[PDB]
Amino acid sequence: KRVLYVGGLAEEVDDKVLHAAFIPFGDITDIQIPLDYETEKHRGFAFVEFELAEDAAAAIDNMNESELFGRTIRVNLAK
Amino acid sequence: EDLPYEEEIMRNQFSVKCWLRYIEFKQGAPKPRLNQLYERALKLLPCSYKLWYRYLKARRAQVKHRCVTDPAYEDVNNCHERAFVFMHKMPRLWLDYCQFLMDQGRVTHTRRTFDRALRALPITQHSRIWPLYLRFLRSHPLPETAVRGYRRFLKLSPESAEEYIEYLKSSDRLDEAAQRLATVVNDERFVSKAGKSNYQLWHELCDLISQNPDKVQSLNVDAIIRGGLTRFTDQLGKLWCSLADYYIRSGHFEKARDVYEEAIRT
Amino acid sequence: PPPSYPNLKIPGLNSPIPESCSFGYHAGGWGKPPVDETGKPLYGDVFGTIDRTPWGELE
Amino acid sequence: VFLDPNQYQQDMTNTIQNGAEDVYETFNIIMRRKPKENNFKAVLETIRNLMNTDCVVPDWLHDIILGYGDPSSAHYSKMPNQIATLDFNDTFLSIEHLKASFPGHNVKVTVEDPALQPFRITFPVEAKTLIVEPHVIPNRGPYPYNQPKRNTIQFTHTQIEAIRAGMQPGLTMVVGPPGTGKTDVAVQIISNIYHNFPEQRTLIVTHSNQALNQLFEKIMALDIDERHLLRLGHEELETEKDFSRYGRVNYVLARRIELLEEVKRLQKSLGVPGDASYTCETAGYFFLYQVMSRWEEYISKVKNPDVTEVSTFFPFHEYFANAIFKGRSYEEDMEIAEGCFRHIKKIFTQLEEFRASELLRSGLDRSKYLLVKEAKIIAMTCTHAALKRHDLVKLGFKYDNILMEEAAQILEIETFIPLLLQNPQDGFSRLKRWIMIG
Amino acid sequence: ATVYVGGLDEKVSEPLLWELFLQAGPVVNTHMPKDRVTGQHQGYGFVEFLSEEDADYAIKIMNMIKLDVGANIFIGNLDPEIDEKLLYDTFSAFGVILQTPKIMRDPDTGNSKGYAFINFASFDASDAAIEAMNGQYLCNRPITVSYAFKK
């Protein structure tokens, strides 16, 4: 319950932006972003694994329906 | 076990687990050991932020007899050692130190530290500094309107806007209460007024409460009675409020007959 | 637990953390392991502090 | 199209009461005009608004504008908030020029050494003596090219009095004959105001684009950072640099790229591992983590003292290897290290100021952020100001000093319209100085 | 000893009821002697734990276990960490629920901001429930309930 899925990411949203935007809730363990090798861009979604499940739950509470790159994203438990 | 602890840390200085075990094993910790572990972890690797913050909180809990003079400086120094670590523990310790140590003089430094953490702007720290600012303004309401403006001009929040409006309405007569009343009766969108209420009459009620005896600049009758006369949609509610506003606004030598003629028409 | 039965300990409430449990007060944790004001738990420990081969057997 | 609500109301009332025909149903022709000659409605709307607000002008300026009272109530000598000691560093080129700029003043220097005569002038308030203090501008790094330029125009005593009146609070009127150096005195006053007050904002008002181009060309020769200057207009470029919003946005982006590259190079020279490219926020974090910490440690080491250890403890030798210490005296090495740290702090401050360019993706938002906070001197015309005064007041543009040229070519309403380009400050007008040259 | 199994769930079988009775203490009787017609659970049952304090603490524990003239009550400071059936059972201790608790959650995400409204059986039912839970202990954010507004 430390890994959460975050979708609706603007094309400019990157791993550094995700680390900066999720770091406030607690240390992050990993960031995985599916990309399409033919285009070199992401598919609009990613998975962030935070160190703490409580920090992931707080980040889910505070980030779901939030604004990032001008657009609303989705945050939830990944599995 | 101090000598074998050093014998492990001589080859395993980069391992902080041995350092935490050595700190736990000696149950007299901060005679040489708090400073030694701090020096070793601060000269060895720029990591172990959570363990360093936990150790700083533990030392603050241990040296809290003389509440905070040297422990406060130690926690502040360890917090400044965090270069760009915008976590949820270093701002928390900074707020705790500003609550225990000297405040509202050094709390400007704590606010600057929160802003430095919020230069990269993840929305976790301002949502904790603005409530902390409102709770710290419980003895002097000088920066409360400023934090309210920094939150309302940097965050769209209806519940926080209503709390700040009640905060400025907790003033003498119209000290920023008129500004919040005008910003709440403006109603450009439809999400802010619908935050903690949905009646389409609270804005008229606030305009009538502004039309009450106060010490605003003028705010006499114009917008409030204008709106209450065009889109009243409430029987004897806007009419009586408008009659009273023309009754006692300032002297009302001619506005009294104004209210009388208004009652004669409607 | 039980006033005159009690011989049951609850896991995470009177027993220790089940494998990899989580302390916290939201939905999904273990909360405050019930303890006295002096630190001793409600009971037990809510926090937590040969060759059996048969001789004749078929292949 | 939007129709006049008052005129539409009059037409509807006439049709309803007097049986008139529908005026809105008889239009058969629509006429357009030149946009440069079709600003009458905008000026009239600015007039109606500035007549509907409280018109909070300076308390020493209301009576003056009204045409009555003491005409000298706005001078610098009659202002109670007059500054005693003022830094005119780059105004005077030499001590003889400084003394000769005040024939009726006796100059008393705080140092006797003729090799010791940047000058600050303190005025009394017997009483015709000016206290002149020479100063040394702080070192700005190991780069000799980074030394700030200085104005070379040998101002006369009248120009010196005009610049002094401009540097002092109040209303300052400059009557300049053709070729009297009006642009020179204006540029000197603006530079002195920016240098003595870095927390203030200067609004430059011109009548045409030529005066603005000349003022920008004159400023370009002085020690003015281009990141704080802004040019408004709704035109053919006349300057060697782009002072418009878009030119400033491109320059801010290019300087931010250069600052990120320099921060990466400094990190590599300090031995911090990591191939990640840095942004403004990460640049500030890395600064406050490594550079501020190392500077504090070196300062506790050498400022709490040998000439050799001052360089042995320098944490930016590899960072300054492309450019430090002389080993002559302790003071000199300390000043050189302080200058290197000042250059690094300038890099960090420029990065922190430019981070807004990553905070706002649109160019218009970047221009608004630069005009509202980042810029310290914003220039424009009287017409552009009269057209966009509402936009300025709504966005929150603020200013402390106002400098206007060609005021003898601006209409009265076109001179009053610049004085209300922002809201009052807690019941008082924020304007501190009003200089008009013409 | 005798405990009222209130909001007694229909299909929540007396077998697992008695297994929870044991997993709490003296499982001596689990009974919901139902309607002589239906067979399903009759909303209140008798659970005997042959020790009084056993039944007392077992009750404190197995409470909140997740088993139109305006009879709708507004319930805010709401616990977002609940499920539908459990919330309905908790609300139904003082009456039926003619509409399960509709939680006024934001639609951008799917996580609530802390309010709801619930159609109970009676207005006196909403009264009693909102009274016993006025400010009282909700899951994480304490409850605050009363008669509901109309939209």
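We number chain A the same way Swiss-Prot does; the residues here are 5-83, in that order.
How was it done? The header gives electron microscopy, 3.3 Å.
In case you wondered, yes, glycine gets a Cβ from its N, Cα and C as well.
Among the mutagenesis experiments that Swiss-Prot reports, A:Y9 to A is described with the note: Decreased affinity for RNA. Listed in sequence order, the residues of the same chain lying 6 or more apart from A:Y9 (mutagenesis position) and placing their CB within less than 8 Å of its CB are A:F49, A:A50, A:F51, A:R78, A:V79, A:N80, A:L81, A:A82.
DSSP assigns A:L39 (mutagenesis position) to a strand in the three-state reduction. Annotation of the mutagenesis experiment A:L39 to A in Swiss-Prot: Decreased affinity for KMT2A.
Neighbour density for A:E42 (mutagenesis position): within 10 A of its CB lie 6 other CB atoms from the protein chains shown. The note that Swiss-Prot attaches to the published mutagenesis A:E42 to A is: Slightly decreased affinity for KMT2A.
One entry in Swiss-Prot concerns the mutagenesis experiment A:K45 to A. Its note says: No effect on interaction with KMT2A. Secondary structure at A:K45 (mutagenesis position), taken from DSSP and collapsed to helix, strand or coil, is strand.
Packing around A:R47 (mutagenesis position) is summarised by its Cβ count: 12 other Cβ atoms lie within 10 angstroms of its Cβ, all protein chains included. In Swiss-Prot, a mutagenesis experiment is listed as A:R47 to A, annotated with the note No effect on interaction with KMT2A.
Listed in Swiss-Prot is the mutagenesis experiment A:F49 to A, annotated as follows: Strongly decreased affinity for KMT2A. Decreased affinity for RNA. A:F49 (mutagenesis position) is surrounded by 15 other CB atoms, counting those within 10 A of its CB over all protein chains shown.
Among the mutagenesis experiments that Swiss-Prot reports, A:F51 to D is described with the note: Abolishes interaction with KMT2A. Abolishes inhibition of KMT2A activity. A:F51 (mutagenesis position) carries a strand DSSP state (E or B).
Here the residue is the original one, but Swiss-Prot notes a mutagenesis experiment at this spot, A:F51 to A: Impairs protein folding. Within 10 Å of the C-beta of A:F51 (mutagenesis position) there are 17 other C-beta atoms, taking all protein chains into account.
A:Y9 (mutagenesis position) falls within a strand segment according to DSSP. In this structure, the C-alpha atom of A:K45 (mutagenesis position) lies 5 angstrom from that of A:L39 (mutagenesis position).
Counting only same-chain residues six or more apart in sequence, the Cβ atoms lying under 8 angstroms from the Cβ of A:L39 (mutagenesis position) belong to A:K45, A:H46, A:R47.
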